[PDB]
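Below: one structure, written as structure tokens.
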Amino acid sequence: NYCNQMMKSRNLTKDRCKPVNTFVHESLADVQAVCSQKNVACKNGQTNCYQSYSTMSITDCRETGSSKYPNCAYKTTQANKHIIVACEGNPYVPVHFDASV
Amino acid sequence: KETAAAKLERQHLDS
């Protein structure tokens, strides 16, 4: 399972199980470039979020019901959606993943 | 140690 591999491989589930996580299969620069695209509000009302003009290749990792540390279990879902990231700093880079649409 | 930009990258980027 790609999700099981990448979550422990990326130090996300090496010390516990995370309920959900999203991976974007695009170049780093292409994702950083979203910080100057469609400005929209974040879920918390904050206004430093931006939506990508185009859909992107992503894989959603969701923990099944039979998942318990130390044996996490994820269901893998591949799709193409617009990503929403919060940006901050200089360079104005993405610091948080807000959502996919 | 790790910046928020670096953490976001390692957690969500699979280019």
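Since chain A takes its numbers from Swiss-Prot, the residues it shows come out as 50-150.
According to its header, this structure was worked out by X-ray crystallography, 2.2 Å.
Using N, Cα and C of the backbone, Cβ positions are placed for all residues, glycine too.
In the three-state DSSP scheme, A:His145 (mutagenesis position) falls into the strand class. Quoted from Swiss-Prot for the published mutagenesis A:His145 to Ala: Loss of activity.
Taken from Swiss-Prot, the feature active site, proton donor covers A:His145. Non-local neighbourhood of A:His145 (mutagenesis position): A:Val134, A:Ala135, each in the same chain, at least six residues away, with C-beta under 8 Å from its C-beta.
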